[PDB]
Amino acid sequence: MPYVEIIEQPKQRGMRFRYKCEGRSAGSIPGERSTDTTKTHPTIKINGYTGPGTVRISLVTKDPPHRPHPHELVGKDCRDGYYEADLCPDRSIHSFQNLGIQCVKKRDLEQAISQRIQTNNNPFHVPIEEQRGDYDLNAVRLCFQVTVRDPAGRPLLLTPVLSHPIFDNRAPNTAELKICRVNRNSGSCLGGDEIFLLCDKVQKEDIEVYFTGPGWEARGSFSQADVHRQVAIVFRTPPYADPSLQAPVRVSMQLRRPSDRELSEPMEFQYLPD
Amino acid sequence: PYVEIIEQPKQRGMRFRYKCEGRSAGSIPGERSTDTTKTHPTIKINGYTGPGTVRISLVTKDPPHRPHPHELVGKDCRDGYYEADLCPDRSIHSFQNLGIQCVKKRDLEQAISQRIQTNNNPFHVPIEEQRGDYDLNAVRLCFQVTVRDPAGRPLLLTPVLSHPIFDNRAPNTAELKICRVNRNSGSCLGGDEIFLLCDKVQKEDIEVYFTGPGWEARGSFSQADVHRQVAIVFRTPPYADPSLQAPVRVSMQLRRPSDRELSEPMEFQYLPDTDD
DNA sequence: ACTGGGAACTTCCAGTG
DNA sequence: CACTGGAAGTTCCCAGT
């Protein structure tokens, strides 16, 4: 097959989701390796054609089978909850740079679904029986629809492909994990130290404090009633896998999430005697 | 005959409950309502003791005292008012299942229209001085009482206003509590670092206050210190003392400058720096 | 069953490129 | 002044009794 390939996947974290009341554009979407300096945008590649036709982008649930989604895509060449333009005959390398996510309100859900049905907005034209399930309105996936030409001048339509799942930063249970301030950055190795920490949004339930050394796992101890307003954690430092020590040695302290396992920035922590 | 108040409503530590919540709102306390000696808000009327009807409505904090786009919900209440029937026996009366329920910025107009309709305006302020804006955290209580004159004809009395009532999602006007403190003994010289965790506070409206027998001390932090309005990182100030000898006791709290309010008071000790 | 309270959803907005 | 987080307003509900 002349086919469809995804190269710049999208930045799963680091983005928030905006409603009908928050500017009809919401900037654009970054690529997984975008970082302000070398700031890139999501792209695809086509192998076995370079010429005219059509490109479409729709929105599908994370977990399969992948239904259309009750959320909308807004900006350039965008309409009816997707993006439609005309493919560029120049190359077979493609970038989408004015791209938005609009989230729809949980009562407007059924309306949205109806609209999608009306459109035929469904890559994997699934039955309207299973299109009942339950919905994920944190997480969205990207699906690609393409029409080209055989060496006659018909239209020809290709295998539709999936992206890394894309997440909401205002959203609590899938927010990007950051550590903002701290109360110290070195106590004794013996463990007992109690530490005051200020962070981006975190939920008290699913959340630990995680330490890694040259092979070594420790967890530092606190109850869901030490978590003050979801942005503050108070804990006790687990002793070292070597109580005796003597020198100073330095490790890593992070925030994990037992369900998905996503890790914060790492901040440097040092261990002492007496 | 005139109407006087003996217990007030509790100025804060109460929350305002939308129509989508509507559990009542529990009830409203008096000002000196303990958890054990629970009271309610009570009024006494001096010069006549006999059959009666009494009405309470909602008027803006702001004078002129307008009608307020809010309601009172509970027993004997409807369209944002309470009307009942007095015990003619006593001149001592308290009201017990009482609620404040709040309305959604669009549905302001609707509420105001309803007030206009039901002649909720016990200071009959014209609609020219009903314009602009209102106050949404904060409402006042107005009492209108009807009696019998020396004949038996019906008579109405000059109606009175009470210490105002505030809502604790309203950042500039809730209670001011503390919750945890990593450290509560530190240097009197200054240059020692303390972490304090609290209910909601604005980041341009807040200080930190230290008091002895007549004395004010302030500890200084930039604004981008107050993290998400629950967390403060700030230095413990230089004390009234070049270098101590004994250790000395202060009271330490949270003060907000707009309205100069105070929080719980908690004990902090300074210990005589024989090294740095 | 009730409250107290705590987060989860939703809307605005000010500050800084 | 177009994004960007923070914060404020609204709804939901889970934990205490």
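Swiss-Prot numbering applies to chain B: residues 19-294, in that order.
In case you wondered, yes, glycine gets a Cβ from its N, Cα and C as well.
According to Swiss-Prot, the protein has these features:
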- B:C38 to S: Abolishes sulfhydration and impairs interaction with RPS3 (MUTAGEN)
- B:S281 to A or E: Abolishes DNA-binding and transcriptional activity (MUTAGEN)
Using Cα coordinates, what distance in whole Å links B:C38 (mutagenesis position) and B:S281 (mutagenesis position)?
32
Can you name the residues of this chain that are 6 or more positions from B:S281 (mutagenesis position) yet have a C-beta less than 8 Å from its C-beta?
B:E193, B:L194, B:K195, B:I196, B:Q271, B:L272, B:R273
Run through the Cβ atoms and count how many others sit within 10 Å of the one on B:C38 (mutagenesis position).
7
